[PDB]
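To keep things clear, I will list the structure first and then write my remarks on it.
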Amino acid sequence: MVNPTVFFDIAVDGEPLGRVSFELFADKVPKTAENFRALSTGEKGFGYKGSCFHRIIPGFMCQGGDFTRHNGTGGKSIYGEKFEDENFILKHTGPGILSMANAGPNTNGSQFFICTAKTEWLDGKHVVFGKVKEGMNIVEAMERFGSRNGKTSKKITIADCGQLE
Amino acid sequence: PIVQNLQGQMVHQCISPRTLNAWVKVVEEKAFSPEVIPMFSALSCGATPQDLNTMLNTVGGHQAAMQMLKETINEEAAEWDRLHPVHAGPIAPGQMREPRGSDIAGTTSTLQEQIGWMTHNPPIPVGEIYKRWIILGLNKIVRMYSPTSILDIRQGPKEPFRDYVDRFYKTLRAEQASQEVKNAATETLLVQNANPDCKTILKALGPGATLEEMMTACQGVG
Amino acid sequence: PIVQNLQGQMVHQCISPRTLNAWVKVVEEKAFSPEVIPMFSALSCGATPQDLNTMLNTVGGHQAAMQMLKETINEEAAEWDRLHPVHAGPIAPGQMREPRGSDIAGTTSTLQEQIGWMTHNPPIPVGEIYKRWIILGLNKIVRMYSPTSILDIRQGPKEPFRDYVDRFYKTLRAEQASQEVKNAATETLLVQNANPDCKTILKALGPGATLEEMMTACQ
Amino acid sequence: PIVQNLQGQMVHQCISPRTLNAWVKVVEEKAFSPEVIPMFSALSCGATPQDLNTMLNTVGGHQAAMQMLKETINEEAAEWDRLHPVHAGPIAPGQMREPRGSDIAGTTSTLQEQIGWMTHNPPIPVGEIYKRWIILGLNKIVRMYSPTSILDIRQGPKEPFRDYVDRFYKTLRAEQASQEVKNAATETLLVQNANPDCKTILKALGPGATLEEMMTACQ
Amino acid sequence: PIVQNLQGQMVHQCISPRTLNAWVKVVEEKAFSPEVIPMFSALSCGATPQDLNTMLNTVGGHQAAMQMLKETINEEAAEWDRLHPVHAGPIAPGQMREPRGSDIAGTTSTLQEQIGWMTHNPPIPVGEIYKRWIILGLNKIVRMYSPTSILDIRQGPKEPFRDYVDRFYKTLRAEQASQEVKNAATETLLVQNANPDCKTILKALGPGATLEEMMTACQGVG
Amino acid sequence: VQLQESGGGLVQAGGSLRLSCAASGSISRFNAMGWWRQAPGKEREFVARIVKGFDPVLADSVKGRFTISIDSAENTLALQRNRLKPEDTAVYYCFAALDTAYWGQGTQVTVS
Amino acid sequence: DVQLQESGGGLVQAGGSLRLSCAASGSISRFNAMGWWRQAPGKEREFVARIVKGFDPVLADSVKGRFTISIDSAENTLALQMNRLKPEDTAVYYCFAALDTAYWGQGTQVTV
């Protein structure tokens, strides 16, 4: 019955880019939403501020959130990494979908990918826990520093995060 | 295995009945004598991880060694994951996923995935890596199953010198050690553990005698 | 079986005399020891459903096990039909029909139908599915034919530890093959069933001992 | 036999020395045990009628059975001619003639004619038709050579239930070459012919019994 | 032999070690029992005249039969020359010469000439013709070497009926004769030469009993 | 090694009841155990079966409504009779199978 | 026979260091495995360290950061070097060696 909102301020080589708001669908996936909320607020003592986007692939997704190894290796949950796939009921229907990254079934950590296209082959494999509300144009702007192999041409940093009211 | 085909393309081929039967038989006849390790490597040329697991799984006996072997593989798999962690993320259409330690060992990967890695450009040789771990494991088993220490290898009274020397270096092979150890040990124990009829002859040959010269010299004792 | 030629195209090839004799022979020599299940899977690489039935039918003895296997296949066929029922209708020129449970087992399908499914794009792998059911059935037979319960494997007073461990894991393997489940029981009963003096050595070794460390310790 | 070569075209291949020896040997070692019918079918994959006659003619012993087989083949040839009589007329340049019963059996046909029919579009599979007739004949022989009637297979007092059941379905297999109901006699005679201590156990099992559940109970 | 190749062209291939050893062994084990003739025909599929001569020449024993076989071949060669005489004349560049009886038997022809005839369009099948003569010769040898006349085949007192009938038709096969003879002979000697315990049973079966019915009926005598 | 039936008594229609059979030694050692009954006039009828390693099978006139369980600790066969009917009235014998058939002494059961 | 005797245990302040040593008769290379356990009054015997021939030393997790085990074949002794000793580490420490059967020492008291 609850659908909270969370906001990110994005920077490029220290230059502000824009602020991205997304709504998290806690009514369907509260456990997955709650991890991201606490990782976004830093209320557990660690979180997303200062982390990088390690894979930006234009026409696919933008991925970040690896604040423990900074390269796509391992992400961590509020449970000690280790959390489960909450559900696969939701489908990746288009741009703005926010879903967890996972190396394999039930290997979700602290890494998220923001879809910039409809990605139906990920349906049933990755967990949709939110959607972009405002600032998709900034997410599109991030794509321009990416490449086909995911390497970024400039450093993309998450300068701030929190709960939107 | 993966083979060359008649054209340049690399294609999968079923493990042959001749190789499988050959592997089962060498284990039955030779158990874990040191020479079995080279045979395994030759019989598993080009093997997928699936094929290597089939070869090991078709062995019926020696289940202590096989279970010990599984432990060594798991240790090596964990070290693989630590040095080559898997990069997590959504997989791009038509790109391969990254193999984990357990994927290289053929436990969580499919044949098609195994073929995909081995035939990529550049190739990711999950088959060759797994064979390395298996051979590492077999080396430990041959050493454990060596029945006699060289210190207990002594020439029999009626034993031909060639046969004592044959026994001596066979034991050294299972014990493996090193080349420095194999050459220090020969300069020592081979003469002292020789028979007394041969020992007198070997002592009389003097310093710097070649292995070849001693075996010729001692062909009279019978 | 189905193999590719030099063009890459998937074509049928007759089952070889070497494979058939090998399977008949391995059954004669090893019966339903757990190690036979690996061998069957390798010998049936690329097999059509017809070929798998051929391999099983050429076995002369052990007809009780074969009858149990038929029951297991039939049970799996019904669940296949229940989970993947056949859509009824006239067949469109150049379209193939949908395989039933009985089509996968090769009882009501022709070789040409079997080849059609296996070589389609995307492929419908009736051979691999049938092989799954047969191996599930063979697994049950190895368990039935396991001669000793693992609880009855006890180290003799004069038995070398290495020989006892071989006997222990052979029995464990027959009990529906090795798994991780077989490891909770292993860390316990292998020590409890050891002989007096070796048990003291294994207990003193402490928790988390590897087989190499325990086998070395009791040598 | 006729096989697919590396190009798509179907070409004739010499019968292999390995296949010939395998067939001769299995008959010498296993005679007419029911499992020989599968083996023949697999060894004769792709066979021309000439090849099938070669396999049968290379058998040295069992000439009573071979003469019986000839009678069955001749019987099947007449029924072929009756249901598919040959349309008579002058043959058109480059057209094949119509096969008679004796052409399918390889008695009046040449290898080239056999190849012509088998590789035509549509194919006239004279090899497969002849193989069917041979298998019908072999089934009768296996049944005649069944050494024991099912009614006389009874469990000894010291016989493990598994060994009796192995004998039971082997005999059942030989009668009517399997391919029967395999269910009415089973629900009945297997229990009645069981040993006395086991019969009480089997009677006590109640309605519905898997083969697996009964053998475990009697272990 | 001459084989299909991977392309459509007909090419020569060396006789294989497996076939040669197989032929030598069947002769050693079975001599000139009637079933050897079918095996020869299958093992010599596609054979050149050279290959057929090799197979016959590798037989070490049975030189009486082999010399007798040579005589039959020479008789058939002479008849070939009489019905297909060789047209004499200068040979046109690139045309084949005409094969004589002796060329078909591989005595005066080279491998290249043999291949030339067999691969012509239309083909002149010198290999298939020679095999016909060899099989004609072997048929005569099997008959000569049949050890017992059917008239001397009588059922033993403790002999199972199946075994007597097996012996009966084996002898008929070597004697070959005809199908009319094989069916007249069965209607006669098989019952009279049966054992008396079986004879009473066979007589009681009545007229028109099938071979199948008699063998079932007589399965009790043991 | 001895056998003893037990657990019978009197219950009303629509009630529930659980029968239990005591065996000497441990019951998990047996390769098969189960339940039979015989009613006055009606022929002896099979009630319940448990085969080692397999799920429990119960006879069809009761299959949907009853449940059977085994505790090797109490050496008992616990046939739980749910949705009970008057037709269950009979004398009941349990049997357990170990490569020698064994029977209990029976219990009269009356549901009304 | 194989005889072992530990020594060097006692009462020390926190953060200090100590080396317990277990002397064995004969050569230590003859033993197929050796190690250290401890038991405090009221505490269950707890495993401390193990060294098996040809293998690396293994130590328990409760001591892993602070204790070290070494073998000096020259002195025929099994050493357990314990730094940063804590009061929770107070116990009697025992060595064992494995040849043919398992042999144990009598133990040494450690009090922090």
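Going by what the header records, the deposited coordinates were determined by X-ray crystallography, 3.5 Å.
Backbone N, Cα and C atoms are what each Cβ position is placed from, and that goes for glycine too.
As annotated by Swiss-Prot, domain 'PPIase cyclophilin-type' applies to A:7-163, with the evidence given as sequence analysis.
Look at A:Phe60 (mutagenesis position): DSSP puts it in coil. Quoted from Swiss-Prot, the note on the mutagenesis of A:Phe60 to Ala is: Loss of ability to stimulate MAPK/ERK phosphorylation.
In Swiss-Prot, a published mutagenesis experiment is listed as A:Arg69 to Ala, annotated No effect on peptidyl-prolyl cis-trans isomerase activity. Reduced interaction with BSG/CD147 and ability to induce leukocyte chemotaxis. There are 13 other CB atoms within 10 A of the CB of A:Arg69 (mutagenesis position), with all protein chains counted.
In the structure as shown, the Cβ atom of A:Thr107 (mutagenesis position) sits within 10 Å of 18 other Cβ atoms. In three-state terms derived from DSSP, A:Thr107 (mutagenesis position) belongs to neither a helical nor a strand segment and is classed as coil. According to Swiss-Prot, the experimentally introduced change A:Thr107 to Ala is described as follows: No effect on peptidyl-prolyl cis-trans isomerase activity. Reduced interaction with BSG/CD147 and ability to induce leukocyte chemotaxis.
The Cβ of A:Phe113 (mutagenesis position) lies under 8 Å from the Cβ of A:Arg55, A:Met61, A:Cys62, A:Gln63, A:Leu98, A:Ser99, A:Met100, A:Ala101, A:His126, each of these being in the same chain and 6 or more residues away along the sequence. Here the residue is the original one, but Swiss-Prot notes a mutagenesis experiment at this spot, A:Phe113 to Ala: Reduced ability to stimulate MAPK/ERK phosphorylation.
In this structure, A:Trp121 (mutagenesis position) is part of a helix by DSSP. Cβ neighbours within 10 Å of A:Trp121 (mutagenesis position), excluding its own Cβ and spanning all shown chains: 13. Annotation of the mutagenesis experiment A:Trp121 to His in Swiss-Prot: No effect on peptidyl-prolyl cis-trans isomerase activity.
Looking at Swiss-Prot, you'll find the mutagenesis A:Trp121 to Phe noted as follows: 75-fold decrease of sensitivity to CsA.
Annotation of the mutagenesis experiment A:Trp121 to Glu in Swiss-Prot: Loss of peptidyl-prolyl cis-trans isomerase activity.
Looking at Swiss-Prot, the entry for mutagenesis of A:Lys125 to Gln says: Acetylation-mimetic mutant; no effect on its interaction with TARDBP. In the shown protein chains, 16 other C-beta atoms lie within 10 A of the C-beta of A:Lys125 (mutagenesis position).
A mutagenesis experiment is reported in Swiss-Prot for this position, A:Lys125 to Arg, and the note states: Loss of acetylation and interaction with TARDBP.
Among the mutagenesis experiments that Swiss-Prot reports, A:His126 to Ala is described with the note: Loss of peptidyl-prolyl cis-trans isomerase activity and interaction with HCV NS5A. Loss of ability to stimulate MAPK/ERK phosphorylation. All chains included, 26 other C-beta atoms sit within 10 angstroms of the C-beta of A:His126 (mutagenesis position).
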List of residues, in chain order, with Cβ under 8 A from that of A:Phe60 (mutagenesis position) and at least 6 apart: A:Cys115, A:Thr116, A:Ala117, A:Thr119
Spatial neighbour of A:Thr107 (mutagenesis position) that is closest, considering only the mutagenesis positions A:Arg69, A:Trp121, A:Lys125 and their CA atoms: A:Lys125
Conformational class of A:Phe113 (mutagenesis position) under the three-state DSSP mapping: strand
Distance from A:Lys125 (mutagenesis position) back to A:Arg69 (mutagenesis position), taken between C-alpha atoms, in Å: 24
